[PDB]
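Data first, discussion second: the structure below is written as structure tokens.
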Amino acid sequence: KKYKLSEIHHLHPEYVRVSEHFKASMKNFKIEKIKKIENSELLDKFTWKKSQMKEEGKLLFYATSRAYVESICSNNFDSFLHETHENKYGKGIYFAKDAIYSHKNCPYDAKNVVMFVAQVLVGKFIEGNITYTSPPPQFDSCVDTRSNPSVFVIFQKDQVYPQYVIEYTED
């Protein structure tokens, strides 16, 4: 097993911060649990890539089925296996600035949905294009818009570290 998941108590400061970030857009919802992911092999790849890119992680959202938790936590997000978003901005993994975007676009029954939070290295971004299977040269990600970027399309696993899994329900 490549990873460990650990529940964070709801009064721990790390839970509070993750919850505030989620609730910034997820108004009508309560958090049932937050677990932190540790996977040293994924973390080491991400740390190296961050240094290479000259970038800092940003926490972005990714809604999926509970069925994929073990796979993502051990092997990272995979465009082919995982991605449900329509190809609007390129054939990569679609991360959201706002949790509600990932929530409302997820195709799974609410009883199956979990919200990942991932550290993502976005680097230099450009508007995406449906014909892109990688960003243009000198860009590291694609977006919906450069002036209000709210979806980030990532084409390499080492730009991502799965960090938290959030279980939530309507409230």
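Shown for chain A, in order and in Swiss-Prot numbering: 726-896.
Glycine too: its Cβ is placed from the backbone N, Cα and C atoms.
Feature list (source: Swiss-Prot):
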MUTAGEN   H810 to N  No effect on the structural inability to bind NAD(+); when associated with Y-830
MUTAGEN   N830 to Y  No effect on the structural inability to bind NAD(+); when associated with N-810
Query raised in the report: Can you tell which of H810, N830 has the most other C-beta atoms within 10 Å, given these are the mutagenesis positions?
Result: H810
Requested in this report: May I ask for the distance between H810 (mutagenesis position) and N830 (mutagenesis position), taken between their Cα atoms and rounded to an integer number of Å?
Outcome: 7
